Amino acid sequence: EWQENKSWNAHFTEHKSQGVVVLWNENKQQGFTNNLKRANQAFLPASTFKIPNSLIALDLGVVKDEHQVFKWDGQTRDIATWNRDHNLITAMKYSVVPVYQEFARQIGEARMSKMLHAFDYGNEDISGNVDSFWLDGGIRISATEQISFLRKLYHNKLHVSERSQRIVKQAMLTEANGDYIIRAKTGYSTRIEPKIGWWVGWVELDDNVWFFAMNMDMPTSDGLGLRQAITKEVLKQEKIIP
Ligand SMILES: Cc1ccccc1-c1cccc(C(=O)O)c1
């Protein structure tokens, strides 16, 4: 069921880094990783949490649909793309923390805790501030746990409406061409050691789906592009994408 290929470590060490990639072949129900231990170690989800947060906001009516405009609050932040109006699509695309912090405040502690337990999401622990627990609170999730959550979303098996799940999968759209479609979300965790980057999602092919979840050490923001680059290089090596 699970296979470890330690040779894949070269994808990380050749960039003076360390990390884990986890792949899941949906047709064959088989998983692959370079590091079984790190595949099950739990980290802050950071902006990968925008996936469950979006689902909860939509199902509760906090967000009406993917067109609703969340007006910039007029507070100049250091990320230029955050200083503007957003909808769910652009908020996901630009990982707009302040929009999602307001979602969480409107969701509230009780409903957020209950929905994460319903999702079986990570350690399901929202200890900390309701508007930042996924950045510096107690919640944790492993790469293998990301896969389990994403598989439910893919199959519309999470305990929210089909509509909510369809909308979030639309907002996760990252890349599409004649060969494959990638739906995914990046993450960047800096408030608690070790600093890491995430990329989680799946690759849709004509006749199969491959789920993936990776994290890697990220001491500096200069390496953020490696999250996607390394993942796609692993996918190419395994002949999942050309
Ligand atoms: C939080 C943050 C701090 C320092 C540098 C970049 C970022 C950031 C901000 C928004 C999106 C992303 C990203 O990866 O997509 C990264």
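Shown for chain A, in order and in Swiss-Prot numbering: 24-265.
Just so it is clear, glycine is given a Cβ too, placed from its N, Cα and C backbone atoms.
Under mutagenesis, Swiss-Prot gives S70 to G with this note: Increases thermal stability. Abolishes hydrolysis of cephalothin and decreases catalytic efficiency about 60-fold with respect to ampicillin. Counting every protein chain shown, the Cβ of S70 (mutagenesis position) has 22 other Cβ atoms within 10 Å.
Mutagenesis annotation in Swiss-Prot: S70 to A, described as Does not alter thermal stability; the structure shown retains the original residue.
In the three-state DSSP scheme, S70 (mutagenesis position) is classed as helix. What Swiss-Prot records for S70 is active site, acyl-ester intermediate, and it gives experimental evidence as the kind of evidence.
Swiss-Prot lists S70, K73, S118, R250 with the feature beta-lactam binding site.
The mutagenesis experiment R189 to A is recorded by Swiss-Prot, whose note states: No significant effect on catalytic efficiency with respect to ampicillin. Very little reduction in dimerization at neutral pH. Predominantly monomer at neutral pH; when associated with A-206. Slightly decreases thermal stability. Significantly decreases thermal stability; when associated with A-206. All chains included, 14 other C-beta atoms sit within 10 angstroms of the C-beta of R189 (mutagenesis position). Under the DSSP three-state reduction, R189 (mutagenesis position) is assigned to helix.
Residues near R250 (beta-lactam binding site) in space but far in sequence (CB under 8 A, at least 6 apart, same chain), listed by position: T209, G220, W221, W222, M237, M239. Using Cα positions, the member of the recorded positions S70, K73, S118 nearest to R189 (mutagenesis position) is identified as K73. Sequence-distant neighbours of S118 (beta-lactam binding site) (same chain, six or more apart, CB under 8 Å from its CB) are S70, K73, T209, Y211, listed in sequence order.
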